[PDB]
Amino acid sequence: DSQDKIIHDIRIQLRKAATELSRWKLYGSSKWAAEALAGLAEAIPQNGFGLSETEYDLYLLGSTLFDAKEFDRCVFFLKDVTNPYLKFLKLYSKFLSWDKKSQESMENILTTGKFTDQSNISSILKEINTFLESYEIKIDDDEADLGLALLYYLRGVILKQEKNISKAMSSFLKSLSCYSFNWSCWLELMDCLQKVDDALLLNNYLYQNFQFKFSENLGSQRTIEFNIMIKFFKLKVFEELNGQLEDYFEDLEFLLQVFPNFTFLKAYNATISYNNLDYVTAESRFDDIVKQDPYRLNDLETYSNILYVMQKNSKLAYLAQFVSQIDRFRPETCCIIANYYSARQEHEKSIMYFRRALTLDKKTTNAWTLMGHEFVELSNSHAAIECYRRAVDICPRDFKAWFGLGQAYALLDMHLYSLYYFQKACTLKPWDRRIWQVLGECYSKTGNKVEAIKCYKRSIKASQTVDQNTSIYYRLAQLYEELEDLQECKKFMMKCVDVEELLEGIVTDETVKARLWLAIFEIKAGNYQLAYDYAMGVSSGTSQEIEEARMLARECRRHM
Amino acid sequence: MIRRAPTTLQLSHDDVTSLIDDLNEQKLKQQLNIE
Amino acid sequence: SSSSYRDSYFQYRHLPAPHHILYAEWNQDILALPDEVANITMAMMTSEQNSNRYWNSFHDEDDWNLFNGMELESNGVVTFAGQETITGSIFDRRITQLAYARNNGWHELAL
Amino acid sequence: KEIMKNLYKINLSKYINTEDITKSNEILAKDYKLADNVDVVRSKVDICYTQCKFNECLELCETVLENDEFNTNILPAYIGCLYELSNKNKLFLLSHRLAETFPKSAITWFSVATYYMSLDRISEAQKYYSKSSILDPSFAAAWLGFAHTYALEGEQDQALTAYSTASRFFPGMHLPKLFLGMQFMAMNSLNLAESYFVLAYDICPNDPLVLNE
């Protein structure tokens, strides 16, 4: 009943949302808006602008010279206009002229940022503030048009690029309050967030002291509980930052009902499966995207990422040939192929695509660690070290980069010199068995037996399954043997052997050495009967393992 | 079951050379009339 | 003159970033075909046998045995290899069954 | 009476008054619920393949294979149409899919062999046509392709014997006779080529290939 009424509300609004945003030549939200309407559940044109025929002539000149890449020429003709709708177009033309120019200026420059972590940009900011004061609304009024709301979006984005955080956020809230359903505005707002605690602060602000201009937005939509962007905000920020979830479940199923055919949600839904190390289910989820939407180079980087871990080179060779045929200029299309080329042990070529995949979009820092790995297999440790090191300098909170850099030193003899890197990676993901076991090996190899004991015990607790603790137990028992106390290591020798019985006779290699050692000590204890069965149980190991127990079996049988 | 390209033939060398020779005949005799 | 007014072909404004033309060589890259070219990496006639073995893995044991040394001549006369020989003309159902027989069947001279 | 007449008439051979078959299947499509059944789309595929409407080959074949991925009635025509279109990737997927499911049936090995055929591997695809021929007799596709492997690259002497075997063991088709006559023509031996061509014309009166030859 009411859901259908909501359905009836969304198409008209999304018709409006895609109309003006495409009409104002910004494609960050216009492309997403039509996508959202296309996937909406099955249940005269709309247009309006307060422009005079004299000034409307300049719009056609302004609009057509915009997408013709002649941004500078558009500014010159549209200099003297005073309407807020057109005033945005001039400064948007002005802003994108700088953004395009900056891209041309640096192409050899891979790393982006300032080591410690304007005047031309500050020129743009003044017209916004000067025009905003002159205009006779200045927000906070019921009669607030889309253009003024859209003007605040440019002000926010121009403030962010100057690193003036905590003022662009307020500007973005003012823009969204007057006009929601602007994805490019939301993305710039999500970007300025840095930590999960910041998300909780903004989320509260969105609930108590935030409200939309009910005049501009259609009815039954200005309510926060029945909004859509707030919902899409919940699914977005809460999971890319991997923050603590709240008000997230009931929203997710609500969006799947309203948007059953929305391609973006399923890829996000598949990505959720990806983030939880659930690879098998995510593959089924992704297979619907490719079949339903074959041309989508937006989230396929994870698809080819799934396939690489999954193994199955024939399928990867199929994907690599198919994806490259669409176009070779997306950031993703240059990372899928490199994965296909990496599986074929052709390293001097695979190393090439990772550098290529990063150049198109420098934000894809995940390709840095992969490019570093591709040096290690080339027996070139020097080149690998820099590739990993750039990754942490882009963002220090990269567990992948620290781990990949730690190994490159661990492969060489510099065991202790790699201990700091492994220690740093510990803080990123403490709840992992893999990292803890490696730390124990470094301590073992550096003559720190007192610390290595405590390191392995922590790894044991983190392991989800007991069977993975078989390898640690035997090595942990050895360290006690180096700490001249043979009685203490017996208890751990009981556990590692007992896991074999609890696993209906796993008969694994690292338990074979456990039984041989355990039987040998039992002979010194004088208990031949308790040692006889140990040799018989390990009679299905290696060639040297069976003979070692067989002769021990004869020795204990004689004294039995 | 698949069909290959059906047999087709183009201008041979013998006939084209014969036409070349003929072209030389009517490009050789007419200038005698002019002269 | 008139250069940018015509729009009948791929132009400089149809691609999103005008500076992508600086590279402009990635279009002319032959991507490696799926299966057999993986054999040239190890090498840096063998590739065809590898592809032949890969496609040969999809047999049953008895079917593989029959085709283990199988050779087919042009006139249709068929030669069967026993791991005796069963040289008989093809398209008759009986010869194949006979080949299966002395393959998996039991034959004993018994003195 | 009328529905069974149309149903039988769907399956008749082409090259003769195909307009009548088109009208009959159009009548069968709308009037009765049999609008998009297996045999009607199979007849459309056969018609497009005879008239070399390869685009319609792929649309109708994909729209039917999306329901039944392993319909053996249409797979030969589907493989020929794709081979004409040289869709190497799609052929590899089909060959692999049929390899995991129907190793015994000759359709799978014919598909793998034509996958090799599309990559210009005539000498190797020779063996795979041989395997497809052995696994199923009375199959024109396998033996005719095998003869094509003989005739395409060198070794012309025994392609004649291969085509003679095709003609004798598969009577009633003009195609083997036409191929044998054209191969004799390739030898520059004339009277025998004309004799086989008139034989093929006798078997099939309406075929552009035989008349062009």
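By the numbers in Swiss-Prot, the shown part of chain D spans 426-638.
If you check the header, you will see the structure was determined by electron microscopy, 4.9 Å.
Every residue, even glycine, has its Cβ placed from backbone N, Cα and C.
Noted in Swiss-Prot for the protein shown:
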type: MUTAGEN; residues: D:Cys482 to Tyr; note: In CDC16-264; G2/M cell cycle arrest at 36 degrees Celsius
type: MUTAGEN; residues: D:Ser530 to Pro; note: In CDC16-183; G2/M cell cycle arrest at 37 degrees Celsius
type: MUTAGEN; residues: D:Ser557 to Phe; note: In CDC16-1; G2/M cell cycle arrest at 36 degrees Celsius
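Location within the structure of each feature annotated in Swiss-Prot.
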residue: D:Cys482; record: mutagenesis position; contacts (Cβ under 8 Å, 6+ apart): D:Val470, D:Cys473, D:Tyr474, D:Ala502, D:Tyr503, D:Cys506, D:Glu509, D:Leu510
residue: D:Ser530; record: mutagenesis position; contacts (Cβ under 8 Å, 6+ apart): D:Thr497, D:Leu523, D:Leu560, D:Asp561
residue: D:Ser557; record: mutagenesis position; contacts (Cβ under 8 Å, 6+ apart): D:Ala531, D:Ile532, D:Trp534, D:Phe535, D:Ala538, D:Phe564, D:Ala566, D:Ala567
Original post:
Helix, strand or coil at D:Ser530 (mutagenesis position), per DSSP?
Top reply: coil
